[PDB]
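Participant: First the structure, then my questions, so here it is.
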Amino acid sequence: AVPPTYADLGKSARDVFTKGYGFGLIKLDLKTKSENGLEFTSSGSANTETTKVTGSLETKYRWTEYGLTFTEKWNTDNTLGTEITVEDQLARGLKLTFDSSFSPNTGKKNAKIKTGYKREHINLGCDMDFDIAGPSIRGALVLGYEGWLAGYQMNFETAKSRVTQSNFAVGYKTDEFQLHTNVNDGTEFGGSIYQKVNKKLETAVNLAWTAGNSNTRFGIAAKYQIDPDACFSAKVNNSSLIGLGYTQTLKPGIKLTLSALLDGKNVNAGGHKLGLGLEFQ
Amino acid sequence: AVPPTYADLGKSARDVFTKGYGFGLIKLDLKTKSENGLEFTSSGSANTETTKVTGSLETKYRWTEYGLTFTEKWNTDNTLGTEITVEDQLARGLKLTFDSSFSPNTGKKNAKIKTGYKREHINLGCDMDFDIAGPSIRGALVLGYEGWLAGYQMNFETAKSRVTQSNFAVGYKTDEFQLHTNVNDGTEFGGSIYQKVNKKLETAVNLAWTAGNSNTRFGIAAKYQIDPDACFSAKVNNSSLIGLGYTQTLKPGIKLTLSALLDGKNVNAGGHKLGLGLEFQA
């Protein structure tokens, strides 16, 4: 029972809401990996409302002999990034990342070190940000006990010399069922349930509210694998939004996604959104 | 009066026949540009007959301070490409290109140098191929005189130590009218007329025939810009083929193209070819 990281608590439920939908976008993804050396991933995204087209490239080299990864990122905003990762090297479940960022636009340099350790019942992490205008430290811990999970997460900004962030999470996790709750900063409350109902159906419910407002946001979602080549997603929330999504494998390694978003009661009148995605592996 | 390269002779006419038609293909293109910085194009292409789907990614970086371009291509068939170009560097109208291809799939490695020089009345070029299985040299010249144009073009394959290609062209060229003719290898004869009739209409006629066969192939084509948002193309040839093409700007930066190709006999009762393109531009 190696538990997930603090950030991965409630992930499954989040995935049923997010994957298989891309509203107001034409998305194009190209991925290829070579035997042992390089790998390349590129994405293009055109926003049909803003007429803005975005692009990104990632180049990855895995030295599988020494648990090393070297990654280079580059996007349309001219941002460059580089990342070096060592995993399972000094000890099993240990991971050390060095990450550097550069902006030719602004000349903004950033550097980060990320460290992790995980093993049976425990998942820990510590990220160090060496910002010029105030370094910080993020620390997180998840403990596992017979399907139960408890996490704590905090951020310390050295400039203010003050904790600026304090989050708790509590949950229960099997492969077929997942209960997640959290309170951020004594202020934001979230809750979710995920269910793998059978081989073909996944479902999820989400709840969110805020101390000092009587209101509640909630939503319900599903994913249905019709056959091995076709997949349907549907969701609704109490802001009156409907999402629909359809994914079809055209050929091995090629998937086409169509998605739609509705608003209010004009389910035949108002301004909806469309989306189209194409993924190539 | 700087003349076009040998390859660009008759281009305008060829463009009226080729552009705005994509039969048997579903195309999706996403493009973004920076005059200063770089440009990016990514593409998806399905052949509706072969069920073959292609995907591509091109990156271009212009260092406008030193007349440099760097271009990178990558596709789904695993092919990689690289091209570096220097222009107007040592002298105005001089251009030098280094070109490399590599295939992890076909292992095929190819390298090329291309050189050019152009100025008033003259356009010359020399491309050098450093293939393992036979280096080759392509040389071309176009000379201009008062609207008239004459070109010669040849290829020498060092492996056979023999000229494998010898082409002549003669034309007349203004901005509204273009006459082009050529004979390849003393064997293939081509001729074309292009006309920019007005702001909205372009038209073209093509002729081709072969030494030792009495037959002739010809075609007529047109391009009509209806308004700034809509564009129609139509063509026919004497093999009884009809091409139709329609392009519509749906929103600024988004164009949709539909095309159809019909065979003669079954004009409205057989299997014809359709095509669909969507272009997204920043």
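Chain B is numbered as in Swiss-Prot; the shown residues are, in order, 2-283.
The backbone N, Cα and C atoms fix where each Cβ goes, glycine too.
This is the feature table in Swiss-Prot:
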- B:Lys12 to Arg: PRKN-dependent polybiquitination is decreased, whereas PRKN-dependent monoubiquitination, mitochondrial calcium uptake and apoptosis are unaffected; when associated with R-20; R-53 and 109-R-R-110 (MUTAGEN)
- B:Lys12, B:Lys20: ATP binding site (BINDING)
- B:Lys20 to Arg: PRKN-dependent polybiquitination is decreased, whereas PRKN-dependent monoubiquitination, mitochondrial calcium uptake and apoptosis are unaffected; when associated with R-12; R-53 and 109-R-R-110 (MUTAGEN)
- B:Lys53 to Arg: PRKN-dependent polybiquitination is decreased, whereas PRKN-dependent monoubiquitination, mitochondrial calcium uptake and apoptosis are unaffected; when associated with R-12; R-20 and 109-R-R-110 (MUTAGEN)
- B:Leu242, B:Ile243, B:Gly244, B:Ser260, B:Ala261, B:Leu262, B:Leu263, B:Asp264: NAD(+) binding site (BINDING)
- B:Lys274 to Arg: Loss of PRKN-dependent monoubiquitination increases mitochondria calcium uptake, and ultimately increased apoptosis. Consequently, mitochondria are swelled with defective cristae structures. PRKN-dependent polyubiquitination is unaffected (MUTAGEN)
Participant: So what sits near B:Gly244 (NAD(+) binding site) in its own chain, CB-to-CB under 8 Å and at least six residues off in sequence?
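Facilitator: For B:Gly244 (NAD(+) binding site), the qualifying residues are B:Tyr22, B:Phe24, B:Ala222, B:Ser234, B:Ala235, B:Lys236, B:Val237, B:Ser260, B:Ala261, B:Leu262.
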Participant: Between the Cα atoms of B:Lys12 (mutagenesis position) and B:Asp264 (NAD(+) binding site), find the distance and write it as a whole number of Å.
Facilitator: 26
Participant: Could you check which of the mutagenesis positions (B:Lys20, B:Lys53, B:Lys274) sits closest to B:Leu263 (NAD(+) binding site), going Cα to Cα?
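Facilitator: That would be B:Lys274, nearest by Cα distance.
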Participant: Give the helix, strand or coil assignment DSSP yields for B:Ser260 (NAD(+) binding site).
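Facilitator: Looking at the DSSP assignment, B:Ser260 (NAD(+) binding site) belongs to a strand.
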Participant: Starting from the Cβ of B:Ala261 (NAD(+) binding site), draw a 10 Å sphere and report how many other Cβ atoms land inside it.
Facilitator: 15
Participant: For the recorded NAD(+) site, whose residues are B:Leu242, B:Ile243, B:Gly244, B:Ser260, B:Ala261, B:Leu262, B:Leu263, B:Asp264, find every other residue on that chain with a C-beta no more than 8 angstroms from the centre of their C-beta atoms, and list them by sequence position.
Facilitator: B:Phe24, B:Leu245, B:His273, B:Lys274
Participant: Should any of the mutagenesis positions B:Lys20, B:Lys53, B:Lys274 have a Cα within 10 Å of the Cα of B:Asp264 (NAD(+) binding site), which are they?
Facilitator: B:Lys274
Participant: How far apart, in Å, are the two Cα atoms that lie farthest from each other among B:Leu242, B:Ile243, B:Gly244, B:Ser260, B:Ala261, B:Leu262, B:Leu263, B:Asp264, the residues recorded as binding NAD(+)?
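Facilitator: Result: 14 Å between the two most distant Cα atoms.
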Participant: Between B:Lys274 (mutagenesis position) and B:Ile243 (NAD(+) binding site), how far is it from one CA atom to the other, in Å?
Facilitator: 11
Participant: Indicate whether B:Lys274 (mutagenesis position) is helix, strand or coil by DSSP.
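Facilitator: Once the DSSP labels are grouped into three classes, B:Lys274 (mutagenesis position) ends up as strand.
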Participant: In whole Å, how far does the CA atom of B:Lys53 (mutagenesis position) lie from that of B:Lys20 (mutagenesis position)?
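Facilitator: Just about 22 Å between their Cα atoms.
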Participant: Non-local Cβ contacts of B:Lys20 (mutagenesis position) (under 8 Å, 6 or more apart, same chain)?
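Facilitator: Set apart from B:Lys20 (mutagenesis position) by at least 6 residues yet with Cβ under 8 Å, we have B:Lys224, B:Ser234.
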Participant: So among the mutagenesis positions B:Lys12, B:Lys53, who's got the most Cβ atoms within 10 Å?
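Facilitator: The residue with the most neighbouring Cβ atoms within 10 Å is B:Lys12.
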Participant: Can you tell me how many other Cβ atoms are located within 10 Å of the Cβ belonging to B:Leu263 (NAD(+) binding site)?
Facilitator: 17
Participant: Sort out the sequence-distant neighbours of B:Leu242 (NAD(+) binding site) for me: same chain, 6+ apart, CB within less than 8 Å of its CB, listed by position.
Facilitator: B:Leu262, B:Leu263, B:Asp264, B:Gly265
